[PDB]
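Working notes, structure below.
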Amino acid sequence: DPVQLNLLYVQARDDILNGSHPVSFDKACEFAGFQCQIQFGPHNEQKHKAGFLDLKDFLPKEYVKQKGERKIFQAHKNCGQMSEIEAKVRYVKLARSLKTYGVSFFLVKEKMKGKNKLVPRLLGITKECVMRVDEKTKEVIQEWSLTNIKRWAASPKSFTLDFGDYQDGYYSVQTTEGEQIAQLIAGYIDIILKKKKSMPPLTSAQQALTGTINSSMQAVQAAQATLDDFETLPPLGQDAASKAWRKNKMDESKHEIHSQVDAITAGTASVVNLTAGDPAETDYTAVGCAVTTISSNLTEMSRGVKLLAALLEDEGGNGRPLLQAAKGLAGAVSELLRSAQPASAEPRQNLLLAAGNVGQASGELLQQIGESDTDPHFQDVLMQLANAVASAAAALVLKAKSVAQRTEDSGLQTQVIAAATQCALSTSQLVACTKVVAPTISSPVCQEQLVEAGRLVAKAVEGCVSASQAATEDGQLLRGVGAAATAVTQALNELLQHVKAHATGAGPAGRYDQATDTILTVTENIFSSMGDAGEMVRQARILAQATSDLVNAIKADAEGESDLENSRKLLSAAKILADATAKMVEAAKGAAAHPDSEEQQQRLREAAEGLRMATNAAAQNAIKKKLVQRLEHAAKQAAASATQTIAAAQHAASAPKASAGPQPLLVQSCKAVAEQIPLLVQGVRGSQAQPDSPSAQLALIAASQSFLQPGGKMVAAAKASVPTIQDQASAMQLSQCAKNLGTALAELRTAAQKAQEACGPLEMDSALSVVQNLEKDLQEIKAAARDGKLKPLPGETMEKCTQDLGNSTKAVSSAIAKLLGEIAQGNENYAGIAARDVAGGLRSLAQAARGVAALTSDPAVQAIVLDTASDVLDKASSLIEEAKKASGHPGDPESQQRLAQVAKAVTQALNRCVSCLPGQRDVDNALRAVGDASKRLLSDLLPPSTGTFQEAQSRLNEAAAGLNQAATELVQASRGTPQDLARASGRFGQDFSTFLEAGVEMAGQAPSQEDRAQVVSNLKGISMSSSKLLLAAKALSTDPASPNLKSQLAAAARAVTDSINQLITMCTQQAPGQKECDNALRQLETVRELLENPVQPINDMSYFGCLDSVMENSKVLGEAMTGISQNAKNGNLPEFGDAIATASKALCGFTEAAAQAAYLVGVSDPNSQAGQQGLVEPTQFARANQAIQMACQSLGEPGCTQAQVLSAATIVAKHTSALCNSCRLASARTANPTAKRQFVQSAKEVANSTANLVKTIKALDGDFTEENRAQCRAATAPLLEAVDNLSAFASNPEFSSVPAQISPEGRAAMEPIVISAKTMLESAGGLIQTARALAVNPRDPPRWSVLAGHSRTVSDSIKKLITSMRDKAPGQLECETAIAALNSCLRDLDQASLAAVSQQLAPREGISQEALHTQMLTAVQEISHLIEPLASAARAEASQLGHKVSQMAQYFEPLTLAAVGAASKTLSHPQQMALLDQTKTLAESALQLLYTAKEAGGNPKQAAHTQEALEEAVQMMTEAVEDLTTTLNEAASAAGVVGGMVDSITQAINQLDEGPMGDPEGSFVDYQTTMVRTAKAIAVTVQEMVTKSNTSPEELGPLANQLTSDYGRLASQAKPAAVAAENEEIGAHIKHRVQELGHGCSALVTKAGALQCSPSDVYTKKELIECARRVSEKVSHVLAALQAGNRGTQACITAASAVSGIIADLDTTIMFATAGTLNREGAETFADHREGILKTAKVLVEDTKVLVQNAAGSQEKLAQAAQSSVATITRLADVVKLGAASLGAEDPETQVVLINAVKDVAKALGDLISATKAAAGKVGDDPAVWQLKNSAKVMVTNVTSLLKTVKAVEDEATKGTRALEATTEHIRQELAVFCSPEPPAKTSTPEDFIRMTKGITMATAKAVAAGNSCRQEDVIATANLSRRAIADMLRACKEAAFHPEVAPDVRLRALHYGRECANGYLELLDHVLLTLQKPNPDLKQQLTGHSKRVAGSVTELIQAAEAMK
């Protein structure tokens, strides 16, 4: 039956056509062809064209718009004319052919694995299969059987399905129809199952709190026990330095106990605050954090007080009271922790009583210590204020109780009663927290706790107000309102008193306390607002008022005082103030007169500084002192926070005791800061004790600035350790301490900077006094030595004293080099810094010398070390004196020469002081033996005896073997006792004497004089290398454990054996033919000794690099061993020798590569850490130096031949070029600005001397003039002096290195390479000896057998070493481990999401959601910090790669845990799914990055595609991290909590201050404009925050988040702008102002968060308003500092924005005039406005030409140019609006064309402004200036168009002419805009495209109509309308062009179509102009054809716009 077949065809056609069956384009085309065969019959070639075949019912509606109609037509022509029933059967057969037929299909948006994006996938459901299906190919991309599904999951937004068995991971896809998908697949699964035939009960959070508190109480008891015993102290003696040690340790212990009692009081306050909530609501882990803070700081306090008690009991004072106080505190703490236990059922009053007891106990303890400076009057005030608040709250409770008595309704009454009880409870809690916090009120964290209690009590008061309002409008409501007002006012008074005592300068105030403070603040503002005339002059005027008031007051007080002399002095001070104010006012007037002249602004700033200086003398120097006390408060807070962080880190890292992870790095940083703290405390105390001593203030500033760096490192390490720590309470405590340390460090930066400007320059007068005090102290040490009682300080061991003495001498020499460099740069204050560094190094040297004297027992040793140290100190005192005399007055060559002589003297003294140390011995004796032997070689070489030339030559060869032996003995002894190396050095000296005796014998015994030159040169070289070797041995002697010194010694041994080889190759005759084998074996021995101990790299080239080098050198060794074997077979001497030499060079290269590979494998072990490799590579530096001295010595010898002269010149050029390169790299690598400056200066000086020497030697090449040779000799010296200055400077131990610390298992994995290479070297030495024998005897069987054996042993060792190198391959085992870990985290997240679908996820009850989000955000921050270095390692090196992958894994596990928690807590299912999905995206992107990094593996040979995969993985990871960070930040800012906002701002400040500098990409101007944009954005954000505070306070959150992210953007670009500015003062100012604004923003955001959490508080709103005012002032200051950039111009940005505002005004006028609102006023004519326009336009073109001529030059003239240009354009716009008014609204199109003309003129001026900005002070031939003139031409064209338009719009005769030509000009510039490819800001959708295309159709219809009409009215109307339409169309098309989601092909097609349309309309416009000109009736008829081409262009534009979406 064919009917059923037709019905099957019907169903198939229905399914395919309607779109309910997934089918791709092609098989749809064949099904359409079958449709043609059925219902259109056989195809006819020409009858089946396009246009008639309706496609809607003929192809699937989803694919009809594919518009491949032609393809369909030839498919039809192909289908044939064959019968139709077979068409039906083929239709049904092809229907059943597809896998996609007969089953349901759903479009479900799927998330691609790795991105936060979505792609539709047509999921299908089958009786047998579940298959994903791509939308565009409609073919199965992946398949799943039903029988494997276990639990699907339906949600109204998503449908998640699982498999478990097949693929680890589940199927997540979101869709609106999840419910029916799930129920449908449920039924299909059911049929497959059918087919088979057969509160005393504590919560877990409370349990964890109980555990933490029990452990803490155990620690409290075990710390209470240790108190009873005085600890001990090491014997110290009455040494003056030891007395200072005792006092310093006493002071440090006092400060430390103060910090921990601060921490204990804050912890108890926090316990009170947190436990106040209802149970089952408290943040229990925060309570645990508080108890751990208490107990940890208690144990450290017990240690501190034991030490302090011992130190006191040495003095008369008794330690029993202090022990009693500490034991009382410990008992109070133990009782509190007894009360805080959740299981206890005591009333809350017990806990509050315990907290009060802790407060009083800590107060008593602080009284005993002698540190509670907080005056007892202030504690009295606090207590009476808190009691006043309690009384007022009691009164409010009375009123509330009365109201509850009056009211009647049940339920309401209990609400009122509950509110009253809450008020009473919260005020009692506030009183008790005040009791707790009173003794330790300086600590900010205590104050935060107390303001938290205050916020709680205010919230309860507002609750009481609401409860009163529940009543009914009685006078009792008025009384309740009154009671609330007193309670809030009383709380504010306590909070205000509180904040006042937060930062109190001191007890006494002084008589000018307030006036001086105000002038300080206003001068600070004047300094801050550099480069802004208005702010400067306003601040100058307010300053003048304040200081005039101060002068009046001081004059009145001078009248009051009675003594004639004192009154005269005070009146003179008043006179000085008045004079300074008069000069400042004059400077301000001058600045205001010429606002944009930087000279006047500099004069005003200098006048303000002079006023400050006068004030410091007019009164007691309060301003300097005031800034000093602010710094002291900041430094005390920083030290206290550092101690708290150290305590937290120690307590947290003890439990896991993991040698991996970030704890060991944290421990090293903690130790560094713990040795840095006492210096800060000592400086603070020195400044506290001496207020008027400038040296103490400078020492304090220096101590704080030094503390800044290690503090930042601890902060970073602590932030990195938090996610790893398993103890949540310890983790939170460490996190809080890290945040507080960061804040304190930022404020320390700001305060230290402020003081450094405050205190004058160091003047290098303090350094002289410091070295003088060192001399006097050392004299007293000498006196004590004469007493025979000089004792060692407790920490000093004689070996450590030696090491520190060596380091101090090197640092002193480096700082002397700095000082000479700075003086040579001329009269610098940096010379003061250099003098300070010299003095510091000298203090360290004196300390080490005293220690060395104390440890040693011989009186003569003590006397001699004291003598040499005092000599060093006095020589350096003379050096400092000469430095002062030099920096006083520049321009004196005698100054530089005398400074050089004194530096030489002090360096010699330093070397004596090192050598004077009797520990190292016989190194000086051996060095002197070398020197004396060299000098006896030096002169009159004449052979004393001929002897036997050849036999004594053999003797010389034996002496060479002996010298090699002795050098190998040195390099071996370098791993033994210092006595071993000393005796080895002596033996080497004796052997060198023997060898040089043989050398001097053959010096004269050689007949020819050419050989005499050879021997003398080679002997000088050998002597110099030996001297360097002995100096390296000396360096080892003074410091035995350092591995860099050991590697230097091995390198020196290599150099000496190399020089031996050079001498034997050159001078000794080649007659034996075996000397090259001798040199071979020498090098073999030396390089084996290099191989023996791989702990530092002897090379830079990395692991896979050294594998490549091993491959290459194994190839060379193979070819050379074949060569030597065959040449021994053939007995050919010269090539045999050459092949042996090549084999030996290959062996040496191989052993260098294997040593480096061993070192790399050792470092790559997880436990081991690497080092920073120092600045200048030591071995290369030494080689370059020695080459330079050798070349200059070659130039030094009198007989100058051309060959040697040119060789020396080339060698010097090459080596000094490499040296300057190294200096530049070092200056680009270091962080000390002085280091950068001096490295650059040294590079400049060495380059200058190199150029001088090169020019002199080029004047010498080919001339040989004796006077020219003398000139060369004279110029030789400065190069050596410069390279010596560089060697001295770059020897600073700070630059040197940090030895890599190798794990023991690291050495275990290191050994195999060393073993195999040692065996190979032994085999190769044997082979060399056998080959020498073969050279002796031509043939012998056993010898050839052993030669083959040695060659095969070499080969086997090579193969084994290669096997080990390839099999280890560091960085691909821990990558596998990390990948497994990340996949486990993926499974955990996927299972959590699956649980969360069907609503089974259990919200953990312990911790608050905010803390979970903070946990997630810290983990995300760490992963974000790690991403980039992981990529960098995956590109270059392997060891760092392994470390990075391990770190990323350890961070990715706790992030998963916290994400599960925070998703569980959230209730809104879409939000929790968002968190789970973004976290899963981050995990997936990390997994992909680890895959691609294990692929690349740090192999530079990796394919380009793997590098591309790595880069795209990194970009995916960065995107995922930023997406998750934004989700978390927004979700945390929706709630009022502000945490991670102030954290991010302080972190951004810190990141701004530190980091790497490189002079980055980009100029200054682009950074300036972007960052001025950001500054404007933050200013308008804070203003919006101000308005939203009053209006609607729930909008404070998102605004705060926006402000924090904007400040992060501002501070990310601040450092590159700072380092890119043409002057460093400018960049410094920008950095300082950005940091100060950071402080302001942190404060403002804290206030905004507080207000959003307490919306109705009258006072926090106030403080928010003043914080916003302050941050607005800071934004004004940073904008002003950005205006100080001459390059470009801030005037250009302001001009661009002003003309943009003008354009906005003109567009508004377009709107008004088009609406017809713009009407005539009176009888205003148009002609007068026309002359106005003409004048203004001529002035505008003059402004344009003056701008183009002024574009290159100072900022001033360009500023007037731009300002005048903007003034002229706005005046022109105003007169244009007036003229448009004069034209009346009756003809709006004329006004529209006028405004469009002036508006495009404004656009041209804006483009001209941008062009002028891009070309400021450039060369004449830069492309920017050509672009500028192009812009000027465009501006001229536009203004001429305006001129002609007005000139002939006076009359209507030429309306159409001008309108039409203006329109064609504007379309021409539109197509010109298309000529330049740039992306439009917006990207529009095709709906606007259809709109604009319909507009074009209407415009062209009206164009044809107007052309027919030839009437000016419709012509100008068409001109305007079509101009706007076409311009807007092209704008939207370009918006769609650079839009990434639009494919490049269709964007190009759309550009083609738009260009065609624009052209066609342009020729249409020229044709309408032709139609207007001549009557042209045929041309008017032709316009129709132009319209037809326009319509075709419109059609293709419709196609292009419809194509995309």
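Numbering of chain A is taken from Swiss-Prot, so the residues present carry the numbers 208-405, 485-2291, in order.
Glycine too: its Cβ is placed from the backbone N, Cα and C atoms.
As a published mutagenesis entry, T809 to I appears in Swiss-Prot alongside the note: Reduces stability and binding to VCL with little effect on binding to APBB1IP; when associated with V-833; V-867 and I-901. Quoted from Swiss-Prot for the published mutagenesis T833 to V: Reduces stability and binding to VCL with little effect on binding to APBB1IP; when associated with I-809; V-867 and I-901. Listed in Swiss-Prot as a mutagenesis experiment, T867 to V is described as follows: Reduces stability and binding to VCL with little effect on binding to APBB1IP; when associated with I-809; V-833 and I-901. One mutagenesis experiment named in Swiss-Prot is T901 to I, and its note says Reduces stability and binding to VCL with little effect on binding to APBB1IP; when associated with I-809; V-833 and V-867. The note that Swiss-Prot attaches to the published mutagenesis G1404 to L is: Does not affect focal adhesion (FA) formation, cell adhesion and spreading. Impairs the interaction with KANK1 and abrogates KANK1 association with FAs. Interferes with CMSCs clustering and causes microtubule disorganization in the vicinity of FAs. One mutagenesis experiment named in Swiss-Prot is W1630 to A, and its note says Impairs the interaction with KANK1. Quoted from Swiss-Prot, the note on mutagenesis experiment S1641 to E is: Does not significantly affect the interaction with KANK1.
Across the unmodelled segment of 79 residues, the C-alpha atoms of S405 and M485 are separated by 51 Å. Here the candidates are the mutagenesis positions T809, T901, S1641, and by Cα distance the one nearest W1630 (mutagenesis position) turns out to be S1641. Cα-Cα distance from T901 (mutagenesis position) to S1641 (mutagenesis position): 84 Å (rounded to the nearest whole number).
Fewest Cβ neighbours within 10 Å among the mutagenesis positions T809, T833, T867, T901, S1641: that distinction goes to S1641. A gap of 8 Å separates the Cα atoms of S1641 (mutagenesis position) and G1404 (mutagenesis position).
Taking CA atoms as the reference points, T833 (mutagenesis position) and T809 (mutagenesis position) are 11 Å apart.
A Cα-Cα distance of 12 Å separates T809 (mutagenesis position) from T867 (mutagenesis position). If you take the Cα of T867 (mutagenesis position) and the Cα of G1404 (mutagenesis position), they are about 87 angstrom apart, rounded to a whole number.
Note: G1404 (mutagenesis position) has non-local neighbours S1641, i.e. same-chain residues 6+ apart with C-beta under 8 A of its own C-beta.
In the three-state DSSP classification, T901 (mutagenesis position) falls within a helix. For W1630 (mutagenesis position), the count of additional Cβ atoms within 10 Å of its Cβ stands at 15 [all protein chains shown].
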